[PDB]
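Colleague: Before I ask anything, here is the structure I am working with.
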Amino acid sequence: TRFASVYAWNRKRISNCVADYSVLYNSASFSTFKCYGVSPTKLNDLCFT
Amino acid sequence: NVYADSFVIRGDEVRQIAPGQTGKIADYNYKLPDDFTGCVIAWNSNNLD
Ligand SMILES: CCCCC/C=C\C/C=C\CCCCCCCC(=O)O
């Protein structure tokens, strides 16, 4: 509902779940989306630490 | 061997028209090859559509 300020930004941990971003295809559209150490087309076959 | 392909999408999905992209349009609607040779053109059409 409400986000944090840039100078006092927030940080929360994600663990013990399944990353399936297809559920965002009908609710949210993103103007910017860039990844750095991995390819966007390989995210479905990986695990994250 | 020249071909010209045309369609209409929304504004923030224009970034998905690239060889190695993921998302709603790059997955189920229109995909480009990795060894692509060509040019990609877009422009706003809020007056017409
Ligand atoms: C808050 C949950 C975090 C998700 C779990 C962590 C990493 C999963 C791997 C990559 C992040 C998915 C990006 C989702 C946005 C892309 C949507 C799109 O395709 O346009």
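Following Swiss-Prot, chain B residues are numbered 394-442, in order.
Each residue, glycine too, has its Cβ placed from N, Cα and C.
What Swiss-Prot shows for this protein is this:
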{"type": "VARIANT", "residues": "B:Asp405 to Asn", "note": "In strain: Omicron/BA.2, Omicron/BA.2.12.1, Omicron/BA.2.75, Omicron/BA.4, Omicron/BA.5, Omicron/BQ.1.1, Omicron/XBB.1.5, Omicron/EG.5.1; complete loss of interaction with host integrins"}
{"type": "VARIANT", "residues": "B:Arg408 to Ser", "note": "In strain: Omicron/BA.2, Omicron/BA.2.12.1, Omicron/BA.2.75, Omicron/BA.4, Omicron/BA.5, Omicron/BQ.1.1, Omicron/XBB.1.5, Omicron/EG.5.1"}
{"type": "VARIANT", "residues": "B:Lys417 to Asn", "note": "In strain: Beta/B.1.351, Omicron/BA.1, Omicron/BA.2, Omicron/BA.2.12.1, Omicron/BA.2.75, Omicron/BA.4, Omicron/BA.5, Omicron/BQ.1.1, Omicron/XBB.1.5, Omicron/EG.5.1; May enhance affinity to human ACE2 receptor"}
{"type": "VARIANT", "residues": "B:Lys417 to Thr", "note": "In strain: Gamma/P.1"}
{"type": "VARIANT", "residues": "B:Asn440 to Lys", "note": "In strain: Omicron/BA.1, Omicron/BA.2, Omicron/BA.2.12.1, Omicron/BA.2.75, Omicron/BA.4, Omicron/BA.5, Omicron/BQ.1.1, Omicron/XBB.1.5, Omicron/EG.5.1"}
Colleague: Work through the variant positions one by one (B:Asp405, B:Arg408, B:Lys417) and name whichever has its CA nearest to the CA of B:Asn440 (variant position).
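Modeller: For B:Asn440 (variant position), the closest Cα among B:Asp405, B:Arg408, B:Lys417 is found at B:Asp405.
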Colleague: Could you round the CA separation between B:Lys417 (variant position) and B:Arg408 (variant position) to a whole angstrom and send it over?
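Modeller: One finds 12 Å between the Cα atoms of these residues.
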